[PDB]
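Q: Please read through the structure below; I'll follow up with questions.
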There are 2 protein chains.
Amino acid sequence: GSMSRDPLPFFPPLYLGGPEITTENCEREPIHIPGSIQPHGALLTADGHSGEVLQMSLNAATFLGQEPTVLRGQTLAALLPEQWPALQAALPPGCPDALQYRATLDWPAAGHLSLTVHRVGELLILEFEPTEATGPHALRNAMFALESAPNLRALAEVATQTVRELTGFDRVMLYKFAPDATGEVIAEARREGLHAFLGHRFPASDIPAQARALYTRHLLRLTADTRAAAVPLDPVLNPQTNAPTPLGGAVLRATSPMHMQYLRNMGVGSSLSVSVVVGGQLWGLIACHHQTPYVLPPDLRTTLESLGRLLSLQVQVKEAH
Amino acid sequence: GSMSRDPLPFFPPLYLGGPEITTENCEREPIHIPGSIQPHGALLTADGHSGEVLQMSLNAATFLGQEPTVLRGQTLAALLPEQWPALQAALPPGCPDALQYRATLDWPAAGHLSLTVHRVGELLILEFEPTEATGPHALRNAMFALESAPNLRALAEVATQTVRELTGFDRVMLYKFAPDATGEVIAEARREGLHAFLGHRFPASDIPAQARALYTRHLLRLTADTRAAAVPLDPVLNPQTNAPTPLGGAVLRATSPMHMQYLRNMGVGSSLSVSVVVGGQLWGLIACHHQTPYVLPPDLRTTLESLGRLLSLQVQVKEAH
Ligand SMILES: C=CC1=C(C)/C(=C/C2=[NH+]C(=C\c3[nH]c(/C=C4\NC(=O)[C@@H](C)\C4=C/C)c(C)c3CCC(=O)O)/C(CCC(=O)O)=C2C)NC1=O
Ligand SMILES: C=CC1=C(C)/C(=C/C2=[NH+]C(=C\c3[nH]c(/C=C4\NC(=O)[C@@H](C)\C4=C/C)c(C)c3CCC(=O)O)/C(CCC(=O)O)=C2C)NC1=O
Ligand SMILES: [Cl-]
Ligand SMILES: [Cl-]
């Protein structure tokens, strides 16, 4: 009912005995601490000073080639001797939780592993994703058509078409929030034949207050496969704190099951969105759908994040005119 | 004497019998058509429809492994069968002259060749640069400190420090133009011990009107080695037009000898700048120096171009506040 209102406090998650989430209580789902990840990658956590590996996703062996039990308790100084110093330097204590370190690692299988790391408090969160063998050059050519737009609607149209051209997604929308937190599709690029959502409005409840809050802090999130089961972290609690591990800054964070059902009800196989944040407030989303499961590659997600940040400034300039 | 005044018409270049350039006539130097390039890369031009190679820099054999005479008149369809279709698709007739196609080619020597192409009228201009084996990820982490700046001066300071950290340049300045076209160093990041230019002002003549005009169209230029002799194009005129080839959109464009002397007088071995363009007007430059010759890698130059575009929007937002 309002973009400026605080979200409600969260319930405990399910693995700490919290309540099942229904349409009556879903604003209280603790979406940032699901204790699990999407299965197209693996996640480890590690102490930010010692590098000791503290938690691992149960599927870690598939991606890393070693079982969860042997890797646990080993240090990153030993495991990643080539990356550990760089990672430390990049993510010092107290850095922003949205700051990332990225590297590409070689692995027995085809392509590489992409490694993305961020810091929350005293914890480092490491995401591993298979990638095949996008420059900053993409973003460069894409800024030109955005800078040439004559007004806010024209900017919206070209930004959505640009994102579609870059990603190949079946649908790319610009969804703009109103002050009552309802939202509206103001531009859409879509594959020929797909039903249009352009000009449609949706209730505030479709993107609940705690999601909107999270999306003001961590600007990109996705569901690669709307039918894929989440993979638990083990142990599920961070041993540093004996409390849940915040996963808001990890793209591999498991998506709310309530939203997964919403996406399936729409016939969506894969979803991704990027926040448009203007003057520190959530202005809208670049919201993308695919008809089938799709893993957008790491570097492309970063181009889209940067683009999201470009678009926010372009909007802020134009709204001031 | 004014940022809004038109530049004077240019003299013919030296190779068409134009006058020698002195401090009395230097606003008329045709800097965009020097008929030559910097020697750290090679350049070819080609017909935009047929792909026939029309001009080549005299050093082309060093980079391409084949002498200028045999490659001339061959088509890109034959020479670059893997890139020619993509290049065509990327740079259609009538596209912006600042739009670029980039690819990496393998060559007998160490590393690769970077290929950058743009279109001017019916001509494609191909630049080849050796590069060793930067993600969009650089630009991403760099936007954070810029978005956090509390005012225009703070933004200037962090942007210059960011560019220095990304590039390793000995000096990075933000130079801001006044309405009379004089300019002023408003932020500076520099190696310990180097003499400060912070807060210094310079006459309009140091960046003459035709340079300022060019820099409003083509947002990055450089001199990799301030003592290096230029390499002619052959033939020097575009056969399509029997007229000079515009090189404003090619980083390999030879720098004005007058500016090269200026840089040497400052003890500068390498220079690079990026335009900051606000509301279509040249607001300032991110101006970089190195004490010794330096070739900033292609992808890093693009990150800096994008950053330049980021900074311009951030300035435009703040000036509106
Ligand atoms: C064409 C119109 C259109 C709309 C309006 C739309 C909405 C949308 N919801 C999103 C997220 C969430 N929604 C809910 C919860 C509820 N949603 C409901 O309807 C009720 C039943 C409910 C609870 C009672 C939760 C917990 C999240 C957080 C998920 C997470 O990050 O873990 C996102 C962002 C993520 C993404 O891009 O995929 C989008 C873009 N997507 C469209 O295509
Ligand atoms: C610390 C202060 C400081 C200043 C003020 C500064 C100036 C500067 N001049 C630039 C360019 C040019 N200047 C001139 C000509 C003349 N210059 C003069 O003084 C008189 C003698 C003269 C003619 C009579 C021409 C033709 C060009 C175009 C070159 C080209 O693109 O081919 C550039 C951009 C290029 C770059 O980043 O390296 C910069 C940043 N660079 C600094 O570091
Ligand atoms: Cl979080
Ligand atoms: Cl030109």
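These residue numbers are counts, starting from 1, taken along the chain as shown.
Including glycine, each Cβ sits where the backbone N, Cα and C put it.
Relevant sequence annotations retrieved from Swiss-Prot are reproduced here:
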{"type": "BINDING", "residues": "B:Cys26", "note": "tetrapyrrole binding site"}
{"type": "DOMAIN", "residues": "B:28-96", "note": "domain 'PAS'"}
{"type": "MUTAGEN", "residues": "B:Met258 to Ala (Swiss-Prot position 259)", "note": "Binds PCB (in vitro), but difference spectrum is altered"}
{"type": "MUTAGEN", "residues": "B:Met258 to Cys (Swiss-Prot position 259)", "note": "Binds PCB (in vitro), but difference spectrum is altered"}
{"type": "MUTAGEN", "residues": "B:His259 to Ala (Swiss-Prot position 260)", "note": "100-fold reduction of chromophore-binding activity"}
{"type": "MUTAGEN", "residues": "B:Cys288 to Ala (Swiss-Prot position 289)", "note": "Binds PCB (in vitro), but has aberrant spectral properties"}
Q: Over all shown protein chains, what is the count of other CB atoms within 10 A of the CB belonging to the residue listed as 'tetrapyrrole binding site'?
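A: Here the count is 16.
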Q: Using a 10 Å cut-off, grab the number of neighbouring Cβ atoms around the Cβ of B:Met258 (mutagenesis position), all chains included.
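A: Summing over all protein chains shown, B:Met258 (mutagenesis position) has 14 other Cβ atoms within 10 Å.
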Q: Running a distance check here. Ligand 2 versus the recorded positions B:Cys26, B:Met258, B:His259, B:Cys288: which have CB less than 6 Å from one of its atoms?
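A: Among B:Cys26, B:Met258, B:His259, B:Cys288, near ligand 2: B:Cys26, B:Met258, B:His259.
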Q: Could you tell me, to the nearest whole Å, how far the Cα of B:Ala133 is from the Cα of B:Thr134, given 3 unmodelled residues between them?
A: 10
Q: Going along the chain, which residues six or more apart from B:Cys288 (mutagenesis position) have their CB under 8 A from its CB?
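A: Result: B:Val163, B:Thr167, B:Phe169, B:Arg171, B:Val172, B:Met173, B:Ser271, B:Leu272, B:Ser273.
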Q: Starting from the Cβ of B:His259 (mutagenesis position), draw a 10 Å sphere and report how many other Cβ atoms land inside it.
A: 20
Q: Based on a Cβ-to-ligand 3 distance below 6 Å, what subset of the recorded positions B:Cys26, B:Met258, B:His259, B:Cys288 would you report?
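A: Going through B:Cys26, B:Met258, B:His259, B:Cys288 in sequence order, none turns out to be close to ligand 3.
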Q: Given B:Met258 (mutagenesis position) and B:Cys26 (tetrapyrrole binding site), what distance in Å do their CA atoms have, once rounded to a whole number?
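A: For B:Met258 (mutagenesis position) versus B:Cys26 (tetrapyrrole binding site), the Cα atoms are 8 Å apart.
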Q: Once the DSSP letters are reduced so that anything not helix or strand counts as coil, what is B:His259 (mutagenesis position)?
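A: Once the DSSP labels are grouped into three classes, B:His259 (mutagenesis position) ends up as helix.
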Q: Quick one: DSSP breakdown of the domain 'PAS' (B:28-96) into helix, strand and coil?
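A: Going through the domain 'PAS' (B:28-96) residue by residue, I get 21 helix, 15 strand, 33 coil.
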Q: For B:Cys288 (mutagenesis position), which of the three DSSP-derived states applies: helix, strand, or coil?
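A: Note: B:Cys288 (mutagenesis position) is in a strand by DSSP.
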